[PDB]
Amino acid sequence: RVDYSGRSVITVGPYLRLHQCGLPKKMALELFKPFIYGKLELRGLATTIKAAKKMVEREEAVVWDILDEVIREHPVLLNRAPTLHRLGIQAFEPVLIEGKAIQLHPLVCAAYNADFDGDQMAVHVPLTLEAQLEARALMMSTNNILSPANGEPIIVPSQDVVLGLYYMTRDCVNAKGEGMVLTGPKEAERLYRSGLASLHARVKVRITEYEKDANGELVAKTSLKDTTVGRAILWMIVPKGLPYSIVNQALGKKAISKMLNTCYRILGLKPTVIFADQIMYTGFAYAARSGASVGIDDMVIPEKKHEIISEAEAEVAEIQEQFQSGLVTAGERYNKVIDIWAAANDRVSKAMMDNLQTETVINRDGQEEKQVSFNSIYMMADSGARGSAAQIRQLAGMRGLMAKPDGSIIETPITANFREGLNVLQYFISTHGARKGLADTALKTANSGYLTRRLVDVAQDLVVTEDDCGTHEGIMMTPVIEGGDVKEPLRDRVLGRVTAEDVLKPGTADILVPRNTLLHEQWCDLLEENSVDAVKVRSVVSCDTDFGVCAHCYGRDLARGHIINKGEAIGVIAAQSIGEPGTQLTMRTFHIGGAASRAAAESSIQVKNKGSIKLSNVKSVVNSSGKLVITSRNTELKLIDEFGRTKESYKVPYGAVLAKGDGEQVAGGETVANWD
Amino acid sequence: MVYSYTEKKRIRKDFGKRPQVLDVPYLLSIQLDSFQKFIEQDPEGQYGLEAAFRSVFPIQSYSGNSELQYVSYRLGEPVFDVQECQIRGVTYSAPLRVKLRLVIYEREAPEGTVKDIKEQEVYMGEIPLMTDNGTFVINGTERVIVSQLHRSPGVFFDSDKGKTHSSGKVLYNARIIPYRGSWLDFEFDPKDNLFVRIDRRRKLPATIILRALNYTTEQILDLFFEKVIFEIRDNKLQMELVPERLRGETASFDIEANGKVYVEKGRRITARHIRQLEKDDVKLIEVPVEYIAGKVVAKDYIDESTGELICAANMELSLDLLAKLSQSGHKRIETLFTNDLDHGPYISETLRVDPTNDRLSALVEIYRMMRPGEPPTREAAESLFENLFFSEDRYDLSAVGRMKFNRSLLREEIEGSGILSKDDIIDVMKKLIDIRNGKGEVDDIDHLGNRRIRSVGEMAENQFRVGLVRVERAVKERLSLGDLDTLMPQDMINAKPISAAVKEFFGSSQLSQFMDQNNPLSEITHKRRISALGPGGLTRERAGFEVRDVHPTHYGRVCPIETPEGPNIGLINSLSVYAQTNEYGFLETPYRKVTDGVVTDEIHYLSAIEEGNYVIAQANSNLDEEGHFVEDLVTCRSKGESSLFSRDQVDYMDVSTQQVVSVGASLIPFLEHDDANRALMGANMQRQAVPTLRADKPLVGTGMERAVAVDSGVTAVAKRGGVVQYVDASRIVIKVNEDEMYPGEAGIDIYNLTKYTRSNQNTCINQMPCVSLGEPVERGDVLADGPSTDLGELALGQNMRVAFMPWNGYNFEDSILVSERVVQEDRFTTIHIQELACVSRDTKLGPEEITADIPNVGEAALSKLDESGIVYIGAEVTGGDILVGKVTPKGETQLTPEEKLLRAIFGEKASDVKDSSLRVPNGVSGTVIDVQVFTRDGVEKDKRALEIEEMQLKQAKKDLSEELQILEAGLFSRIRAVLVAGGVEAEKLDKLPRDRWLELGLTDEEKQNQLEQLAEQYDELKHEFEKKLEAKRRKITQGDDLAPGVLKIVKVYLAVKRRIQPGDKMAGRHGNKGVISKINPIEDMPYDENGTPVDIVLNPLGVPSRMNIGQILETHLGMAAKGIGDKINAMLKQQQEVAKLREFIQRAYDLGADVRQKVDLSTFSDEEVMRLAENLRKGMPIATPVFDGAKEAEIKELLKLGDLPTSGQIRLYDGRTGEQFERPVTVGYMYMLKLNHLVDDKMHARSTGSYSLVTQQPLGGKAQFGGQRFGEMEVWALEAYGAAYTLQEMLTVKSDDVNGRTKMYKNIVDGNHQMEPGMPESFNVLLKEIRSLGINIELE
């Protein structure tokens, strides 16, 4: 049952600092009573312990001042009750806010996964040195950014930050202000005065640049770049060296999180860390100033919907007519009708999108040229703050079809948009499948929890004591290269791993034996001489250390900076918590994660990059018809470019008849063999 | 007609062109109907107490020559009242009367009877009753039983193909389920033999149990099978032809039929060769001998020469056996068909494998299979076989048993025997053999045609019947003990089985429970609920797949929307508004009849079985005045699907579109626009809304809540309405009109309003008068409003100003932003009434006196408490103050004789050490409502309760004295009327009583008759009124039955005002419910062109994100409504004439296309609706139907008529900086929701507190102690963060270690900061338990 808990409910402070607590005055001084007694003791405002107890029970106003003297630097650790990963508990610096709730940083709310629907909150008070100072030097929310699951720094500047920065960075034809000669301080006078819109196309305002390529020194620069006023506003956020509105502005999309990653790539402490919240302050600031809204006029219903539903209904009418005649079987007729309503729903979605961009116009002067659409639905879809093309497809276009009891697509589609009145049976099937979705999503939590039970019960065994034992065994690193396009590059797999040999390029020089692989060296060997995608890298699984694991052999990374030390759980708890979010929710009907039974090489073998397609570990057998077949059973079919790097490689099973076995070339999307 | 007297105050504007011909039923008729059929007297013997008394009765002992005949029963009046009984807190039950008559027969003498026995009624058990709202009063609780749903009795056809069996093939089975007793089922195995499973026991072959039915194998094959024909005369081997009985043949030789070959040797077996001998008429033919050996013999034929048993039935024939049989002189031979095409070789493996060939050994074997412990003695095998299979007591097929048994049996008459039948089970075996044969259709488990709901009537009939049998056992022992018993039904019948069965049934059951009361909505939708829990219907505690799904039978009766979104989903349901229960428990829903091409106005209720074959049109359709449909092809449904059908294919109609929704989700407008998932969430959130101070009827609505509020029984309605005389918050009286009255007793109808009273949800309830005075009241008009009700119209939440906006990041996800204006407007403020009871007494050391001292405490609490009594009513109780003083004897006497007669014990007198005081728990502070304490018999010298005991006498004397003055005054005025012309004197009679001296003498007849009569009924009403007044006062001062484990009970009501709160929570009608981030000042709220700061700020991103459509139309249409009310309010600011505003009001009513019958000014035009303008001056009551709701065309037309910009967007300025926000902004007015989620109730902060003797861990929350809990997920979260400190000292220092807490708090002084790691005492509980275990581990 622990101790010292407020058991509060989350509120969202936008203001103050990323790590700080809108701890309230009511939750305060209740758990701080010992610090108040010792405070009145050392300071001497009271006489005896009982007298201090009287001073606290009488709720004097003087107790509030010294209470603030304690609260400011006395941190509070916070966690949500359904805890999953290591960042669930974080230390903040509390400040009093009038109320019964706790104002919490929303960017941290996504880290906790907590929602504002009213889920409870467990508030504990740390005890003295090891707790306060350990959570101060370790568990702080800015001190821990990187997540040892995905490996990328986990920050969610979504919602009104994505929408607000989207409205910030964008252009418009004509409108007001044209170009501006003022450059650096154009937002204050131009924006706050009059006549200058928040965003204007074709502005000559110059932007100063900084080059960090020098050693321990920044090299300045300046030049005139065409950039919108809002982009000039966003540039004032980070004074440090940036691409200066090229990659630092873009469209105001997840690329803002990308430039946040590139900004965090250099000196991950520092004004890289601090003042980076100004993206949030301007995000909700000028997002609130924007004041996006949703209404009846916001959504657009395509007029092609009537023609598509009518044409599909006529085709299906011909299908049921052929079934009435007996020419078409019930199965092929059912799956066929499913195909026509599926492709027709896709048509309604595409026309929906067409009317989502090019139908929205703005009247200025002749108005023939119009302008980019200001619709909030399009700002959410393109920006990525929330929503998706499927949810919007249900808002305007067709809703799709599913059946919970049957498991097959129903033959009675929903032709009514949300704006239009839905049919009674349409609402019946929709609440059916929705109830099934609630049952599944409610079922996945317990199963994921049990999975974490097993995995975490296995993971307890990691001491991680010795640093480097110098083991020669390491895994050969090769890209996955599966399907038409490669799923992941080999640079991300080989990045940040000890390398026994790992010779890039045709064995010229590349890395030496005793060299660590960092982002700069691994990025240099990845960018320069990329023809070799296979490099031998030491792994955690292979370690010569008798007891525990070797940190140098496993790798260097953590929530904090690189070069991890011993005593860390590492992949034990980081992996046990990494598998929690994956199994927390199934993908679609969960048949996606299962065998799809349809693959690239299974239907028609395709190539990624243009090059010579060869068969590795196979015996080429020519036939009398001119085709080529593999004599062995398990074979390999790979596409090698001119440099020699593997583009796409798939196992070639026996029985595949190809037009050209070897010696020819292939382009993007080429099918060598086709087997049913 | 459209009188609308009670709705003239507020006429809610209705939309949609779909009329409702069938009005909303009283809708409680399932519980009210089940109750009124549960207590009834009928000659037909309907299910109930009469069915149980007739079922068990006559009660006759074995060989006792004594019988007990039933006089049935009659119910009496309870001792207490409904509201008064709920206040007293005692169970509400009426005694049972009309005991059964006895009988005596002479021993050894036939028909001899000494005398007839007719005995007076005897008290047996207590039968609780039901309130008009559908509740049950037991110990002052609500006690409502949830409706039950399970399998209806009858023959079941089940697929039952196991997915875990790996066989990949369907295994058919059928089980007959009686209403009571053992279950009988059949089981297949891959051996293709019919098996029998009874009450989970191992499955025996069909031949052993059917042999136990005393049917020989000859009757088995000759009955279940056809013997066909075989004839042999001098080995001619002639047999009949069955060309249509089989498709196939194997011909090794030619076969000639009547001089012509039907099928040549090796000829084709095709239908060309079949129909040649089939269509033509052919007789018995002669074929060679080799065809006998392949066929299987049917009947049992034995050789006529000698008596051997050879050639037994159901056996294979041998080539050498043909010579022994055919040459034995057999007259005829019967052979089995035994060819598998449409049939199968059933029962054969049962006959072969079945060990027992006889009924006796079969009964012994089934007895040994039933009882594993005792070998069968063969003596009771007949009683076990009969009572186990076919018997009157152990069958109980009831009604649906024989109804579904004959329905699936394909019989004709509905009525049948209530016990199992041999031909019936043989028919089940034959049709089941057809199921194994492949012909016939199986039945669905989830199909509600096989389901029947059970209610309080049938359930209480079952438990009460069980208790009645428990009585029949002991009474059977009493009658069997003596040979002749006179006046037997006196001490022989005991009330403990009845009172234990009904009082334990309604007292404790899974279905029976008290309700959490928030608004009348949660009370009515909690009153109507379908439950698969309890006995039957529960497959497993968790998970399950096909049981939780939704069948097409869920369309028009149960609501798929309303549902328990918590751990168990798809189980609890909610019946439709128009749904009803059939006589067998089936559920029927309305459909309008259609004859030829016109739609007749009659509507019939149809169940799933009847409506399954019929085709019914879609809910929405085009209608014409001639009755024909406008469109030729109308959307209709037949079975499990829907498609366009011709106008001649539509049998019935769906009437309203609300048949598929329930009362819970039916009040959410714009359902077709909003997504079904978020509508499900909102419908789940509607029940938790706490009632607030001021109830403002929703300006957006449906119009069903008008009937829900009046039909919920929460509001105070009026019977036989009339001209109101006196009004008050405590009481309301009405003078009844002379149109309809009873000739006797005269009088007027009086009503007692309930004051602020605690509910089970700790909320506040009360009723307030909607009428002023002198207003005519009709029958059914609501006089007063309950909690969260306004003018008989349900409002459980409050409207407020709405603007869609991000504001400075204070609104994120579902977070909510509330203005300080609503904070200053008292809105959302609610009263939470908690009850505090201090009840102990019961000490062998002497009784405990209430108050009169507080030991070891100063005068601070003595100032709040009275000297001889408890605290003042409506005081301020803060912290640990003592609300009711209570003492205890404790040590009582001792050496230094009780401290010299309590001298050193000061003024307590007990001695010292009384902990019995109430001592209000910390953290709870508020004002007290009323102290009900306790009322006992023969109690004296109690200063408490004196004021309320006097107040009840003054109340009953006041309201009874009113009727007394109406009576005596009426008859006195009749005296003043009759004395005319008999010696009248206005100046004398208008200044004196008697009436000149009792009407003087006049003409003799008027003297004695009129005067003696006036004195007769005068003293009769006076003395009778005083006698009834004393009879009522005796009931006031007699008290109730206190728990024997205490001398005196004390209970007090307390209330707290809790208003809008920063953390709090809020909910929408469309399912958005979130916490409030911070309450912002008015100056920081953006304002419009008129400078009106916005009250609420929500997140527009949740509309696309969470797929909530109805919020846009909600806020915009609400902005139109408050635009009407704002313009009319401006007219009142200008003090315009009635007519000038009357035109705009009428236009406001009739604008649009039809969609209502309402017409303004229709009645006198100068009152009613004219004042209703001043009623709606704040807002316009606009309603939309569920699926028939308003369209954006009429919404933008009305909002455009309200002078507001048609787009629904107004240019807005910042309240902070004053600058304008770019682009227009969507604003509006929507209906919001205040819940019980406030963080004063949710949030409790704690540091150190009480622990437990087990492991030294504290109990948990709600105890004002503990740190809540950080579980194993937090253990792995600290192992995840890599902190050894927080985890290690976590599990140890706080609970399992006292050293960590002592050394920790000691280190707080001077701040040593060290925490002792310690040795865990919980680990010493593990070492402890292991030490109790036989392997004890000790440290070295």
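Residue numbering for chain A follows Swiss-Prot, covering 346-1021 in order.
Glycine is treated like the rest: Cβ placed from N, Cα and C.
Per Swiss-Prot, the feature Mg(2+) binding site maps to A:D460, A:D462, A:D464; the stated evidence is experimental evidence. If you draw a 10 Å sphere around the CB of A:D464 (Mg(2+) binding site), it holds 15 other CB atoms from the protein chains shown.
Summarising the annotation, Swiss-Prot assigns Zn(2+) 2 binding site to A:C814, A:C888, A:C895, A:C898. Sequence-distant neighbours of A:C895 (Zn(2+) 2 binding site): residues of the same chain at least 6 apart with a C-beta under 8 Å from its C-beta are A:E811, A:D812, A:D813, A:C814, A:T816, A:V885, A:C888, A:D889. A:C895 (Zn(2+) 2 binding site) carries neither a helix nor a strand DSSP state and counts as coil.
If you take the C-beta of A:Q504 (mutagenesis position) and look for same-chain residues 6 or more apart in sequence within under 8 angstroms, you find A:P451, A:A730, A:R731. In the three-state DSSP scheme, A:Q504 (mutagenesis position) is classed as coil. Recorded in Swiss-Prot as a mutagenesis result, A:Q504 to P carries the remark: Resistant to antibiotics salinamide A and B.
One mutagenesis experiment named in Swiss-Prot is A:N690 to D, and its note says Resistant to antibiotics salinamide A and B. Counting only same-chain residues at least 6 apart in sequence, those with a Cβ under 8 Å from the Cβ of A:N690 (mutagenesis position) are A:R738, A:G742, A:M743, A:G745, A:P758.
When secondary structure is read from DSSP and collapsed to three states, A:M697 (mutagenesis position) falls in the helix class. In the structure as shown, the Cβ atom of A:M697 (mutagenesis position) sits within 10 Å of 24 other Cβ atoms. Where Swiss-Prot documents A:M697 to V as a mutagenesis experiment, the accompanying text is: Resistant to antibiotics salinamide A and B.
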_Chain B neighbours, filtered from recorded positions A:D460, A:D462, A:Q504, A:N690, A:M697, Cβ-Cβ distance under 8 Å_ = A:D460, A:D462, A:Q504
*CB neighbours of A:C898 (Zn(2+) 2 binding site) within 10 A?*
25
_Cβ neighbour count (within 10 Å, all chains shown) around A:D460 (Mg(2+) binding site)_ = 16
*Whose Cβ lies within 8 Å of the mean position of the Cβ atoms of A:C814, A:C888, A:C895, A:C898, the Zn(2+) 2 site, other than those residues?*
A:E811, A:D813, A:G815, A:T816, A:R883, A:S887, A:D889, A:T890, A:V894, A:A896, A:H897, A:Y899
_Candidates A:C814, A:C888: member of the binding-site residues with the richest Cβ shell (10 Å)_ = A:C888
*Consider the recorded positions A:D460, A:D462, A:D464, A:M697 and say which one has the Cα lying nearest the Cα of A:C898 (Zn(2+) 2 binding site).*
A:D460
*asked:* Around the C-beta of A:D462 (Mg(2+) binding site), how many further C-beta atoms are within 10 angstroms, looking at every protein chain?
replied: 17
*Where A:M697 (mutagenesis position) and A:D460 (Mg(2+) binding site) are concerned, what is their Cα separation in Å, rounded?*
32
*asked:* Check the DSSP secondary structure of A:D464 (Mg(2+) binding site), expressed as helix, strand or coil.
replied: coil
